[PDB]
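A short write-up of the structure that comes next.
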Amino acid sequence: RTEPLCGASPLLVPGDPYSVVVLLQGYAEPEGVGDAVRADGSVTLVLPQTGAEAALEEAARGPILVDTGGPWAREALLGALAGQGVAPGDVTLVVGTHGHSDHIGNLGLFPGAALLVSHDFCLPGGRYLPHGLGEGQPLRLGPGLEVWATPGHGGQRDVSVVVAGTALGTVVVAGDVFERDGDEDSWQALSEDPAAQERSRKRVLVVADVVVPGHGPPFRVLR
Amino acid sequence: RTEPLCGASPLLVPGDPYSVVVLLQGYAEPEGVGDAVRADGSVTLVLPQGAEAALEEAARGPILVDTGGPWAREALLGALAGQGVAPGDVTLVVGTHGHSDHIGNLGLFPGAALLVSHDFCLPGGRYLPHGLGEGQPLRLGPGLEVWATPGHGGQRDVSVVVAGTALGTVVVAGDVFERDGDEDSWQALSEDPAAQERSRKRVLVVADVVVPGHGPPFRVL
Ligand SMILES: [Fe+3]
Ligand SMILES: [Fe+3]
Ligand SMILES: [Fe+3]
Ligand SMILES: [Fe+3]
């Protein structure tokens, strides 16, 4: 069973060593007539408490942003960050779950951050460092903090961020692996590779107590 | 065969009704030791002299094809200004695929329509559906088309084809071509080598000039 996670906005999930704050909740709204959709992706902040393998671990010692929204969301992102006491210049790592325009629209706000966009990792300045991310080999960012390969939606190189040890248990920031709570009958049409995405969805639901989907509010996973 | 395209920088290909200017030439440089690579994507400006209608309207002003990584912001702004273009003047941004060194500065152009891979949205994030496919290009204008060129980034990569320039047909190919002479290097970087080879052949049939993702433009002879 799953229930949308209600509570004070922005949704803050305290934890140790990492807290998670959903800065902007995603949406995807159809229109009264025609087939257009107004949408934007969720943006999540992972906050540490108060070759490529080592660089990732170092870049994760500061604020980590998971997705950035579309370009139109720039002022709202800046405001949300400020609300958490974080200047754009303070962000040390940006993770882009996949390369769609409503998820990676504001990378340029963070020229001082390391960037992990899908499976490509670079230091600030565009020095790309190879690594071995795969479905059987997650990337360790820190204690109880990992990047998973969760292919399917955007293609074979989508990633998710898994945050263990919060007050609500394990939070998975899943990109569009999940569209929203109750997307059981809608996600397949949006998917590049439904078979892969199904494997990824099942994998996430084994570990997650909370899922932050790409286009809706976070939800709890019950057992 | 192919040959590097020589001339004055920035590389300007005049034409009618569209001119093409390579604002920033991409590169991907290995290091003296270890396996790291410093890279950035080519950025091209196409200048005029439901979704189908929106696309034609958005292509009536300056069109940017890719944007470079986030570290390239000031260089991109400078190059645009050198062409008399303010960022606010750009009416359409085309992202060939979603890698960080191609779509790193989308946020500079909030007033532009965006076509990143197969997703088209008006400014503000209103996404409009369309029928782009390998057998169904999107028409932007006279002799200006977006092609579906899958392979490198995945199944939804796109390329911009500009007919009628002084040098003939210019294809802005994203990473469909890494660089002139990439014959034995592109495969390792490809998410679907079968699709990418299909796309490379398609492009080479029509192109007189290719702007690849990580090198200078080259002529096709
Ligand atoms: Fe999305
Ligand atoms: Fe998506
Ligand atoms: Fe590239
Ligand atoms: Fe690429």
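What you see of chain A is 2-51, 67-239, where the numbers are those given in Swiss-Prot.
Quick reminder: no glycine exception, Cβ is built from N, Cα and C everywhere.
These come from Swiss-Prot:
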BINDING   A:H114, A:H116, A:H169, A:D192  Zn(2+) 1 binding site
BINDING   A:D118, A:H119, A:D192, A:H231  Zn(2+) 2 binding site
MUTAGEN   A:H169 to A  Loss of endoribonuclease activity; when associated with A-192 and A-231
MUTAGEN   A:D192 to A  Loss of endoribonuclease activity; when associated with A-169 and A-231
MUTAGEN   A:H231 to A  Loss of endoribonuclease activity; when associated with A-169 and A-192
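Distribution of Swiss-Prot features across the structure.
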residue : record                : DSSP (3 states)
A:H114  : Zn(2+) 1 binding site : coil
A:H119  : Zn(2+) 2 binding site : coil
A:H169  : mutagenesis position  : coil
A:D192  : mutagenesis position  : coil
A:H231  : mutagenesis position  : coil
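Using a cut-off of under 8 A between C-beta atoms, the recorded positions A:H114, A:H116, A:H169, A:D192, A:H231 that neighbour chain B are A:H114, A:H116. Rounded to a whole number, the distance between the Cα atoms of A:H114 (Zn(2+) 1 binding site) and A:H169 (mutagenesis position) is 8 Å. Close to ligand 2, meaning a Cβ under 6 Å from one of its atoms, are these of the recorded positions A:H116, A:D118, A:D192, A:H231: A:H116, A:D192. Report note: the Zn(2+) 2 site is defined by A:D118, A:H119, A:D192, A:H231, and the residues of the same chain whose CB lies within 8 Å of the CB centroid of those residues, excluding them, are A:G27, A:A29, A:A40, A:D41, A:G42, A:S43, A:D83, A:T113, A:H114, A:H116, A:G191, A:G230. Apart from the site residues A:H114, A:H116, A:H169, A:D192, the chain places the Cβ of A:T113, A:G115, A:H119, A:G170, A:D174, A:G191, A:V193, A:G230 no farther than 8 Å from the centroid of the site's Cβ atoms, the recorded Zn(2+) 1 location. With 15 residues not built between them, A:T51 and A:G67 place their Cα atoms 27 angstrom from each other. Around A:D118 (Zn(2+) 2 binding site), the same-chain residues six or more apart in sequence whose CB sits under 8 Å from its CB are A:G27, A:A40, A:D41, A:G42, A:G85, A:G86, listed in sequence order. Put simply, of the recorded positions A:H116, A:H119, A:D192, the one whose Cα is nearest the Cα of A:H231 (mutagenesis position) is A:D192. With respect to ligand 1, the recorded positions A:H114, A:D118, A:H169 contribute A:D118 as residues with a C-beta closer than 6 angstroms to one of its atoms, given in sequence order. In this structure the C-alpha atoms belonging to A:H119 (Zn(2+) 2 binding site) and A:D192 (mutagenesis position) are separated by 9 Å.
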